[PDB]
Amino acid sequence: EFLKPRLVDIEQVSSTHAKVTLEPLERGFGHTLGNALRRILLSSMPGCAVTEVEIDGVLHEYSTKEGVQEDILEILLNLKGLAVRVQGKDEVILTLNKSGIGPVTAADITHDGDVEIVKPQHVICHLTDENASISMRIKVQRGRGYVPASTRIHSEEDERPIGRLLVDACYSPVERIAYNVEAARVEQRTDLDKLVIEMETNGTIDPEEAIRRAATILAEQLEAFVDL
Amino acid sequence: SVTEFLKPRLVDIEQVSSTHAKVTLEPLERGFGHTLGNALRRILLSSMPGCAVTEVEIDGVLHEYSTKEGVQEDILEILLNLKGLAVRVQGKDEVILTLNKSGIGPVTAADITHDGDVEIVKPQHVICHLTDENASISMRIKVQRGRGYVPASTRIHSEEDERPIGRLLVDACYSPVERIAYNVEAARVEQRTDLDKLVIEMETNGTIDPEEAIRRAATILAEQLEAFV
Amino acid sequence: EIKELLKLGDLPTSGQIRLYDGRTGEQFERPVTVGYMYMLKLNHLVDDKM
Amino acid sequence: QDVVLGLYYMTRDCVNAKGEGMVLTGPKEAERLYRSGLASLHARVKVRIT
Amino acid sequence: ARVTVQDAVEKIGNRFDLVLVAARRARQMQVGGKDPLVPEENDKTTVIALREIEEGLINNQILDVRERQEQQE
Amino acid sequence: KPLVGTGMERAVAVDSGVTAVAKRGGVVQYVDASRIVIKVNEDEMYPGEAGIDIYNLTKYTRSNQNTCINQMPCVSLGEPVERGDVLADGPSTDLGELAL
Amino acid sequence: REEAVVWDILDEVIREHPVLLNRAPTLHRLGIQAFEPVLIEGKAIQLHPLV
């Protein structure tokens, strides 16, 4: 006769990170589920990191497009750290177009309905001329884990045009997880615990949805021990 | 392609005699080796519903630092031997048992009274050795259905009364298992290499074999998670 | 002076923290030393040596 | 080096740790106590060994 | 499967005659037919030689004997 | 940068040459990953020859040990600079500090 | 071309085949030992710690 926890609340302490709470738990399941969920949530979550970039007037990722104060390579890193959410398809082609002195926020990307940018203060590159212009096509797709360019670069032989720069994917929303087990509060009974998870995030994945998908994964895995 | 993992294909169940089993699963996704190993380890080893001896009261003993002639063992050694006993209990919750016997020679577990529902698993076990005509042993052993592992940690004074002198306490080991030690070693699929291979290795005191051991652990955890998904 | 600076921060005086093992999730015994050390790469690379 | 340290730490004894002087029925449940965390890795103890 | 040759050395006291006898037997297996006398577990001819030695059913004496026999034949 | 240095980074990185130490302090007129174009303060200028200063950075090129020697503008447009000051991070220089 | 048959071929031609490892300033006759190989990713020879 055990008990079973629930999701007593999802305290949204900020735009990025929140604090889910589980209650109640038995003596020990606190640390058990805590560690299991931390390890899952860090490993396996669906992200939407950028995969391929194509600036219009650049051959390879080492030149300097005239008029913008950052190497194409540093522009490319600042893209690698982009954070975006897609719902319908598994891949989309965002488009950036900009001209004139001033920064280039991420919000300048066209806002196709199925795509939600999540941080319009994010800066790609600084333009530094009146009549200077950049325009790029950015391919963003689903994924899981970490997938370098050196792996995909051997994943298809059909020719790739000269000009498609390949960023490394970082398909992962969670950034930092912690948990504390502490004293619970239930019907006239002590020796029950409350697990308090705390998850940093790009902002893409809802906390409750994250914790629920992690639980689903782990139940799917245990569907193999329960039968031998 | 995004919620589509691997599941353990081949399941070795290679077992030494009847309680020292050894299970290998492969392939597990990169980094589930430890998560499943640790989850099942902690569950099996701290929370498994079992039945075990809790307290014992000898006829003519008042304290651990005493003795009783005819018995080449000591109070302490027989308390160990009774930790080692392994009982399974039917619908009874807790139950007392009696262990009267005299006679020059060893005393084994089969010499215990059986008392209907209660069942012993090793009739072949050993408790104490007697050597004198008039010497005898008369203890009231007590088994209880419990949910973990409970030492005798500061309990002669925990209970808010004085238990009568003679209430010897025994470290209760309820859970069946006696040893679980996962491992992790690299296994490979025809392309990938960074994968995992779980090797559970397990013994149980006898009341139930490794199979239902792991099945129950998986089930407990599966329900705790059935909460969410 | 280092003790005084750490204590200006919210960090422990000894400079040693408790750490938790990533695998088993259970605490380490005997707090360990953490900090930020400035590390360097060296042009003796495996793919130029193999 | 690491292993000799691990051993020199695994086989020693402080005076009053957890699980001081409680009797154990064998190396198996000695490991089981240490793993469940009810007794510090090294507190002196009477065990039946064969 | 094979890790240590200690039993082979026990049944051929030299630990060099081990190399010689084992190599000769392994050539018998690898070059000219002559299926082994132990259930091979896909171990190679070398391990199979050392293994037959551990079974004590091959040594320099038996090799000379059986070579002489077949050569007369 | 290194959190814990010994202050000699400044001298080493400024006098190693890898960076582009501005000569006549002025106001930055134009920044660009290729060149940097500085307007000179007035009192630091010759009667004739007035003009302005131009620093042509050296983009990705080869060292003698095959590492990539490179430079990056660190000052942003419309910003004072003074005599004897950095404008371009060399290889392994952070704001004119020797960050290996 | 490293077509995907050679890796199975290579497992079968490794299984029980010792290779000699050596360390540069060899001094005493333990400076050369044998080992059976185990294929690894990466580019570094791995070595048991008790050696």
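Note that chain A carries Swiss-Prot numbering, so the residues on display, from first to last, are 7-234.
For all residues, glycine too, the Cβ spot is worked out from N, Cα and C.
Over in Swiss-Prot, the protein carries these features:
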MUTAGEN   A:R45 to C  In rpoA112; temperature-sensitive, blocks RNA polymerase assembly
MUTAGEN   A:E165 to K  5-fold decrease in CRP-class II promoter-dependent transcription
MUTAGEN   A:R191 to C  In rpoA101; temperature-sensitive
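Comparing Cβ neighbour counts within 10 Å across the mutagenesis positions A:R45, A:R191, the minimum falls on A:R191. DSSP gives A:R45 (mutagenesis position) a helix state. Rounded to a whole number, the C-alpha distance linking A:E165 (mutagenesis position) with A:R191 (mutagenesis position) is 63 angstrom. A straight line from the CA of A:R191 (mutagenesis position) to the CA of A:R45 (mutagenesis position) spans 27 Å. Of all Cβ atoms in the shown protein chains, 6 besides its own fall within 10 Å of the Cβ of A:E165 (mutagenesis position).
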